[PDB]
Amino acid sequence: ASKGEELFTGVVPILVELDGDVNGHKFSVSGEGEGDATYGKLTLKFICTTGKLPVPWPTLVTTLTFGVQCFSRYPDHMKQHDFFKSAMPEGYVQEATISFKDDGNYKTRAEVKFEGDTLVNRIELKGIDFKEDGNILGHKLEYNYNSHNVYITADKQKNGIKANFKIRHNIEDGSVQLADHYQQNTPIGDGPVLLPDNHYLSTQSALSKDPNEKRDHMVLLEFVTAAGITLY
Ligand SMILES: [Mg+2]
């Protein structure tokens, strides 16, 4: 267990700021909400502040929530495996490559750290090689998000962690759009961090709309629980 974990015993306010460019379609997203790691619970509202989002909202969920993996519920018996909180408050840098099968890719860079008592995530996203009337730029994905695992492994070399997982977005015709994810996280601070044994994050997400919101937006309720390492 770590000193960073003490920062997460109660409800913590969250800010997310994203600048994106996908095939030259530029956009920004701002998110606000809060996290309660005791319950692995996230409540966030994201708004496209530049007009219409040029990609489907579900394709941004992992990018927008990458940095809030510090709100995962680690069972007590697994708390020595929680890198994310151990890096706080100084934070970490995160990079990911998200490869959409038979389409383009996102590359992201982000920094997550505390700013006072708020957990702040700042993200840059670059997407290239998308098909103009593919499932992403053609907006052919359902507004939903399947439950999934995020497989974590240590990168001791680099004093950090990696994650690998596949997302299966639902296409409106009943098919699936696969998105391969590779994530790397590195501490910003010089203090010690927890380098975990292999384990995963079990994630469940519900996407909705604010009925009074006329801007392009996404309301997200997400639960994230660590598992995979195991008295009666
Ligand atoms: Mg369907």
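We count from 1, first residue shown onward.
Determination method: X-ray crystallography, 1.2 Å.
Yeah, the Cβs are placed from backbone N, Cα and C, and that goes for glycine too.
Mutagenesis annotation in Swiss-Prot: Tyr145 to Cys, described as In mut1.9; shifts fluorescence lifetime from 3.03 to 2.74 ns; the structure shown retains the original residue. Within 10 Å of the C-beta of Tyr145 (mutagenesis position) we count 24 further C-beta atoms, all protein chains included.
Under the heading of mutagenesis, Swiss-Prot lists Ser147 to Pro and annotates it as follows: Increases fluorescence at warmer temperatures such as 37 degrees Celsius. Contacts of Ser147 (mutagenesis position) defined by a Cβ separation under 8 A and a same-chain sequence distance of 6+ are given as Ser202, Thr203, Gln204, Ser205, in order along the sequence.
Quoted from Swiss-Prot, the note on mutagenesis experiment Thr203 to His, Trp or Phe is: Results in significantly red-shifted excitation and emission maxima.
Cβ neighbour count for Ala206 (mutagenesis position): 11 (other Cβ atoms within 10 Å of its Cβ, all protein chains included). The note that Swiss-Prot attaches to the published mutagenesis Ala206 to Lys is: Abolishes the tendency to dimerize and leads to monomeric fluorescent proteins.
Experimental mutagenesis is annotated in Swiss-Prot for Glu222 to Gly, with the remark: Suppresses the 399 nm excitation peak, leaving only the longer wavelength peak at 475 nm. The DSSP secondary structure for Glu222 (mutagenesis position) is strand.
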Next item on the list: Output, ordered by sequence, the same-chain residues six or more apart from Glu222 (mutagenesis position) with a CB under 8 Å from its CB, or 'none'.
Entry: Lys41, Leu42, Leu44, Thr65, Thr203, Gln204, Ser205, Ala206
Next item on the list: From the mutagenesis positions listed here (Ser147, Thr203, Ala206), select those whose CB sits under 6 A from an atom of ligand 1.
Entry: none
